[PDB]
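Comments concern the structure below.
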Amino acid sequence: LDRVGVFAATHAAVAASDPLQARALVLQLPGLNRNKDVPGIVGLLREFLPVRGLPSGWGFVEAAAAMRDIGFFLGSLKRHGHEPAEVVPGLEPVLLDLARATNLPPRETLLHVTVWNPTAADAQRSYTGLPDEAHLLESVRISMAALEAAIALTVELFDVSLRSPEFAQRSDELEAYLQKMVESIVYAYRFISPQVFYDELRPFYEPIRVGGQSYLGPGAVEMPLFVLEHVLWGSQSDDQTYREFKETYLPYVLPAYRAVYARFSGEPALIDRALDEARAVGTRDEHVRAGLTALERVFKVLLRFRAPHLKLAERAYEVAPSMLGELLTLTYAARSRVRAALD
Ligand code: HEM
Ligand SMILES: N[C@H](Cc1c[nH]c2c(Cl)cccc12)C(=O)O
């Protein structure tokens, strides 16, 4: 999976940045959360919160790293029943400035807490310090860079003719990158206690209010998989619930993925174009048969992520949102279209 390298290196740039010199301070947050010490949590944040304004030399990297370190306090304060912007003076203007500097929402996202978060024991930021949280973060680190590579490959595949042997080849490569999502779920199912997730981790992921609206807490739901699938199969879907789902999470993904999304909203999806071409040319063409077959395997790997993921989520929530089952159904229907072309 040679394409992963560059994405992982960009993540590592943010992970290596500590512009507020906050590492040793943020590591004390788990203890304070365990003690439910709200004044203490506010006090610890005020030790490094740049209430006077952001240093002028900062770029995206520093601002994202700053949002990461302040971010864990945001989830923590809400977990104890407090709007962070209401209990921390001068916090809201800092959060809005960091949002400006990153073109991201004014709170921590999945990216901040996982790939932009250093991995070492003496550096990794966490809400709880629990081994289950460490496993949860690792599960996302397994597949994020591969997913970003997969988005790039999907956009490239879009302009590849089914009549070309490249279609089958690019589809096979895409499947290999998407396999990492399956590995993530396997890991999460093996290593994360459902009870510890539901009782101890879940409380830290509530929404907070900043700038007169609500921003969702970090979650793997924020992974730009929905952008990949928008391009792949979903862009022209008439399912209103599905459209609402994608529009909900769009703000939380990187600006480049929001632009990819907008680019393809007014186009037929890859699947639609590929099926139209297969039907136009005939299935007697060997490159058409091979292209569709390889494309079917892309849907197979998506289902091998999505179906086990539903079980993972239902197991935790038995200690799950209907959105999950509905999306699974949509994905089966998409694969069925491909199977029907080959039949
Ligand atoms: C114990 C671990 C996990 C639990 C309890 C869980 C729970 C959920 C829930 C309840 C949803 C529905 C949206 C929401 O209400 O937040 C969701 C969506 C989603 N989750 Fe997870 N999740 C877990 C692990 C993971 C992992 C490890 C990944 C991938 C690395 C992942 C990827 C996704 C994605 C991409 C969605 C959007 C819906 C979809 O594509 O099917 N989740 N998750
Ligand atoms: N809300 C679920 C579970 C979740 C909450 N927070 C999470 C992190 Cl920080 C990483 C993975 C999963 C995760 C999801 O969105 O997948």
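The residues of chain A that appear here are 5-323, 336-359 by Swiss-Prot count, in order.
Looks like X-ray crystallography, 2.0 Å, at least that's what the header says.
Placed from the backbone N, Cα and C atoms, the Cβ positions cover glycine too.
Listed in Swiss-Prot is the mutagenesis experiment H313 to A, annotated as follows: Loss of synthase activity. The annotation heme binding site is assigned in Swiss-Prot to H313. In Swiss-Prot, a mutagenesis experiment is listed as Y321 to F, annotated with the note Loss of synthase activity.
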| message | For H313, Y321, listed as mutagenesis positions, tell me which one has the smallest number of other Cβ atoms within 10 Å. | response | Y321
| note | Taking the Cα atoms of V323 and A336 on either side of the 12-residue gap, the separation in angstrom is 10
| task | Round to the nearest Å and give the CA-to-CA distance linking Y321 (mutagenesis position) with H313 (mutagenesis position). | result | 12
